[PDB]
Amino acid sequence: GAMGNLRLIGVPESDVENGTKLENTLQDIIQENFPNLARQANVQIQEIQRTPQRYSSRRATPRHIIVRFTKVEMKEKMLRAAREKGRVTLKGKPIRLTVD
């Protein structure tokens, strides 16, 4: 629930996901949905991870991804843009960005 965190909801899990792929996923989301942010290239995402760190035998749904921004203002800008845009996509499939 940190001020600089958002949750990325609905990204399918993958057995071959790694840190590089997660960084690329966030950049793909920005480029697919938020062209002014993409052009400016000043989203300073600091850490990106699935939560929790393990996928349990009880879990039924893909884990959220927590994205921690360097700037709280930028977290909030992305959240506001997502909410106003409505449908936000990753390879044409809907995802959600929400507060942590």
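If you go along the chain as it appears here, the first residue is 1 and each next one adds 1.
Per deposition record, X-ray crystallography, 1.4 Å.
Cβ coordinates are placed from backbone N, Cα and C, and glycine is handled just like the others.
These features come from Swiss-Prot:
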- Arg7 to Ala (Swiss-Prot position 159): Moderately alters RNA-binding activity (MUTAGEN)
- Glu13 to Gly (Swiss-Prot position 165): No effect on cytoplasmic localization, may increase nucleolar localization (MUTAGEN)
- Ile66 to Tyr (Swiss-Prot position 218): Moderately alters RNA-binding activity (MUTAGEN)
- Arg68 to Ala (Swiss-Prot position 220): Loss of LINE-1 retrotransposition without affecting RNA-binding (MUTAGEN)
- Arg83 to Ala (Swiss-Prot position 235): Loss of LINE-1 retrotransposition with decreased RNA-binding (MUTAGEN)
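Of all the mutagenesis positions listed here (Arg7, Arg68, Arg83), the one with the fewest other CB atoms within 10 A of its own CB is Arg83. Other Cβ atoms within 10 Å of the Cβ of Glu13 (mutagenesis position), summed over all protein chains shown, number 11. Restricting the mutagenesis positions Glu13, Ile66, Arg68, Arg83 to those with a CA within 10 Å of the CA of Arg7 (mutagenesis position) leaves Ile66, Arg68, listed by sequence position. Between the CA atoms of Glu13 (mutagenesis position) and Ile66 (mutagenesis position) there is a gap of 14 Å.
Rounded to the nearest whole angstrom, the C-alpha distance between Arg83 (mutagenesis position) and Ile66 (mutagenesis position) is 18. Under the DSSP three-state reduction, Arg83 (mutagenesis position) is assigned to helix.
Counting every protein chain shown, the number of other Cβ atoms lying within 10 Å of the Cβ of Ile66 (mutagenesis position) is 17. In the three-state DSSP scheme, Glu13 (mutagenesis position) falls into the coil class.
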